[PDB]
Amino acid sequence: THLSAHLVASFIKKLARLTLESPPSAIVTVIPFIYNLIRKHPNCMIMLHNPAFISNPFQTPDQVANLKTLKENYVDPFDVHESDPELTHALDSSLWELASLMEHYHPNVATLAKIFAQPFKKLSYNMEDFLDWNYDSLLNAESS
Amino acid sequence: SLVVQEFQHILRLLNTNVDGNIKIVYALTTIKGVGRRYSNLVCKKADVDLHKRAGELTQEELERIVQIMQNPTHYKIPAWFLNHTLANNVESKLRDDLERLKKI
Amino acid sequence: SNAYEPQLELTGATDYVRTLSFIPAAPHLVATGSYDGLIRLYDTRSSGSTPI
Amino acid sequence: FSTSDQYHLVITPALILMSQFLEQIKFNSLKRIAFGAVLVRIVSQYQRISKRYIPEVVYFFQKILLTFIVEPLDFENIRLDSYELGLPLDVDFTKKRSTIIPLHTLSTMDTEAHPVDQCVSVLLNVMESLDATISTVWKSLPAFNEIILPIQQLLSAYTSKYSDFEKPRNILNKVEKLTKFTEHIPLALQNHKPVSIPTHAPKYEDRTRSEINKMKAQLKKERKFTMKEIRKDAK
Amino acid sequence: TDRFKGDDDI
Amino acid sequence: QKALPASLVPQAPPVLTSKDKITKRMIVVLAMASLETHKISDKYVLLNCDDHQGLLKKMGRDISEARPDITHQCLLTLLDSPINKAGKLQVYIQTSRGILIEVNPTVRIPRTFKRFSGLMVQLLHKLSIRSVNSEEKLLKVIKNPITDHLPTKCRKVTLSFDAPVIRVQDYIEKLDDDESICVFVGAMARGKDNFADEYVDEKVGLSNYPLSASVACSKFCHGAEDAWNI
Amino acid sequence: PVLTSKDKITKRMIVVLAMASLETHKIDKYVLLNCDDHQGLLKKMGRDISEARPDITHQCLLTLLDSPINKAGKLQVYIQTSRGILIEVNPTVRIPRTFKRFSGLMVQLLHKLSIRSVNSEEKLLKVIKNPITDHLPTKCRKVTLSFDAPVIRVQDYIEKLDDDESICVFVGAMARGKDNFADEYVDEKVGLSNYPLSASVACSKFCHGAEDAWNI
């Protein structure tokens, strides 16, 4: 209960890059974990989407041009080298890694990232129920 | 800088769903039928805090309370804790009798 | 008395404001301890959007 | 069979089987290196017809490139299997070398007599497969920048080490024009249709109970009337 | 749930 | 620079009934509507112009007057408009005889006129019609007057042809931040535009040409949605 | 001036009621296919009961013709029925406000194949043959109002339209059915709100957007 949003941000981003280069059973075990952390600390929904970049129809071309200048001048400020999780600027970067894991190939992985695409309905997942998944087990499940 | 604890939503008990964010005695009264003093006696027979909400009270004491509330005879529970034809005939009869009087 | 709107909002912090303290002599000066360190000191008769 | 469908009764178990083959095996032999290269080729054909993403393939590219030019401070995050097999500055890089030329059982039977010609052959085979898969998938995936960043760093290491190959240089310019073209705007996944107000339908237009009530009404009415007529007659 | 279909019948 | 709300799931906005008197909204009062119920003899039935004119003449009223179809289509376009989906208007039918009818923004009206007429006779005799889920009353006959059942800080304007035309988005954005708006729409077939002069503050017009009442309601409603950014 | 299919130059608006259910029968006289008036009839015919909705067609025509852009005379109405027959409606028509008189007028149109008034100078309802592009103007921007399409502001869209480019809009008047009726003709699709609309409010929203765009 005493963790900074910067801390949860750093761990979320590092686990995102490991999902970017990870085998699928690790994906199965890790994306309910990111859901549960964003459920606990709801302030990371800014990195799941920064709505400052969403354009409304009901606004002036002045603000449209402001959005264009922001879109061209934007640069990702995340640092992967730094060991300090309070100094890694992980709170100003999104999960393109999890957008790609949305465009994974396996169907169950595709559904378990549609759970990111959908609104945040429920709160717990029982990671001890999502944890025991290996190649032999998923092969036997698909064959049965 | 971490601390750590020692939650569950609406639970089901004998074809009846019972909520979590209220106290235990009112949970057992939303159980269909039984009373407030019976819930008090079941709770203080289980020897728990009476102020805790149903999100607490972990599964071992939960099944203990379910066992006591399902088998009361093993726990010395006292017995104050459980829980047109003639119309047509009289219509026809009084009608035809007073009809005959009306004719005479 | 007017409990519908914040009489004076106070922003300019970064992450998880969880402590604050008024100061005895100054009845207008609010110290506010955030969670990234960086204890802010605001003066309420100013704008208050920025710490002093 | 048709691979392009989402779920297949035999292909998706075959997909995860070659996935396990792509990942779990140990890299001690050029035989297994060529086995992984032709597995990379067959999954590249599968995604020529299907167009999806595989992180095991991009990790495979990382693993194969670093186990070829292991010959350690630049990439220690890979945990390789063989440190001995490296290619020193003895490459001929001639265009008339052996191509990918997949003769499967022949190659896998004469692999343990391994020449540097065959090492450069399987290397360039992985190079062409990586170029094709990048051009069909990687530029379309949104995380393309951080997906291709370790591959780009290994390629810059290749160029700084050798400065004689051409296909790495061309892939560098291709991914350079890709990262100059893409915009890299942060996510906007959570933004939904506002739900509407709920709607409801109106309602407009027991025989035993009905007959009971009708008989009660009959009894009441006739009883009251007979009493009134009795009292009239009596007065 | 209902969206521009009219209503039911008996 | 500005944090997100903790809940970002979409939730239905609460239905605006006559009980609540704070939240800014729009009210449409289809006034001088023609909904009379007659008894033919074995059965009661709502007066319509086209089909039953010999007995309408036996009453002696005007076939030109007794027309509920225009109130019907006004109700259709109103309760199908997007602002009803957003939950920001509610409607009241002010019968020519004197009834006040509160219509909740959740009701799903039958669209064929015979079903609507059966609904209307059941309403005007039973005084209430409940949902098929049966926990709420959608069509409630309520008591005069409308000022007794309106929001406290409201503006009451009439839709008259002879008033100078204005732009509805301009008027709505000119309104205050909690000052609701109530438009009196003449649901007569043809007649004078001076029935609510003791109710209203001022009269407005929307075009140099006369309109159908459904088109007038649609114009005002779409201007309101354009103002409140829907 | 009164606009017609023969003029294909001036800036105008064209509405297309796609798959609009206008079907007739003879029982011993004629009858329109009303969804509520008869159900065993539709079950004998095997046609689906929840499809024939000339009431929705009537609502759309009423709102469109009484819209002020119609009184200013800047549009024209084409109805492509479910059976493949094109119906042309001019902006000088006073349509019946009753569903029964509308039904009689439609069945008489279907059995006369022409409608002219007692003034008899120029027709009002013309039965003519598919396709529609023979009667469309030259520079027509073709849009379909679909829900799955992105949302737009009609003011910005009519502003981004060209100078003399006429605009044609396609709305589906069926009860249930997918919006892929006119992809062979249409350029693009748009949506109007985050809530699913209906035919009458769709054409009313679009005509009011056009009214405020062209300053009527």
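All residue numbers given for chain G refer to Swiss-Prot; the residues shown span 29-55, 63-251 in order.
Determined via electron microscopy, 3.8 Å.
Any Cβ shown, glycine's included, is placed from N, Cα and C.
The S-adenosyl-L-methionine binding site annotation in Swiss-Prot covers G:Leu180, G:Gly207, G:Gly212, G:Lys213, G:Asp214, G:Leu227, G:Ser228, G:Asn229, G:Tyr230, G:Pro231, G:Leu232, and the record cites experimental evidence as its basis. Annotation of the published mutagenesis G:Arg88 to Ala in Swiss-Prot: Loss of substrate rRNA binding; the original residue is retained in the structure shown. G:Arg88 to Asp appears in Swiss-Prot as a published mutagenesis result, with the remark: Loss of substrate rRNA binding. No effect on growth. Swiss-Prot lists G:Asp90 to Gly among its mutagenesis entries, and the accompanying note reads: Loses its exclusive nucleolar localization and mislocalizes to the cytoplasm. Record note (Swiss-Prot) on the mutagenesis of G:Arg129 to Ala: Loss of substrate rRNA binding. Quoted from Swiss-Prot for the published mutagenesis G:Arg132 to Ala: Loss of substrate rRNA binding. Among the mutagenesis results in Swiss-Prot, G:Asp214 to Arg has the note: Almost complete loss of SAM binding. No effect on growth and ribosome biogenesis. The residue drawn here is the original one. As a published mutagenesis entry, G:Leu232 to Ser appears in Swiss-Prot alongside the note: Almost complete loss of SAM binding. No effect on growth and ribosome biogenesis. Here the residue is the original one, but Swiss-Prot notes a mutagenesis experiment at this spot, G:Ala237 to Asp: Almost complete loss of SAM binding. No effect on growth and ribosome biogenesis.
Shown on the structure are the features that Swiss-Prot records.
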residue  : record                               : Cβ contacts under 8 Å, 6 or more apart
G:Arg88  : mutagenesis position                 : G:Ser49, G:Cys70, G:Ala208, G:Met209, G:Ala210
G:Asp90  : mutagenesis position                 : G:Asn69, G:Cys70, G:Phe134
G:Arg132 : mutagenesis position                 : G:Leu97
G:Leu180 : S-adenosyl-L-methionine binding site : G:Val204, G:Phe205, G:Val206, G:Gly207, G:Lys224, G:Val225, G:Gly226, G:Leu227, G:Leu232, G:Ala237, G:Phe241
G:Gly212 : S-adenosyl-L-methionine binding site : G:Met47
G:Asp214 : mutagenesis position                 : G:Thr179, G:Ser181, G:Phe182, G:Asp183, G:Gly207, G:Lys224
G:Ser228 : S-adenosyl-L-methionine binding site : G:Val186, G:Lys240
G:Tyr230 : S-adenosyl-L-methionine binding site : none
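Non-local contacts of G:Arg129 (mutagenesis position) by the CB criterion (under 8 A, 6+ apart in sequence, same chain) comprise G:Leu100. Using a 10 Å radius centred on the Cβ of G:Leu232 (mutagenesis position) and all shown protein chains, the other Cβ atoms total 22. The subset of recorded positions G:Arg132, G:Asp214, G:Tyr230, G:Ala237 lying near chain F, with Cβ atoms under 8 Å apart, consists of G:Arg132, G:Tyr230. The local packing around G:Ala237 (mutagenesis position), expressed as other Cβ atoms within 10 Å of its Cβ over all shown chains, amounts to 21.
In this entry, G:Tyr230 stand out among the recorded positions G:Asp90, G:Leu180, G:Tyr230 as having a C-beta under 8 A from a C-beta of chain D.
DSSP classifies G:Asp214 (mutagenesis position) as coil under the three-state reduction.
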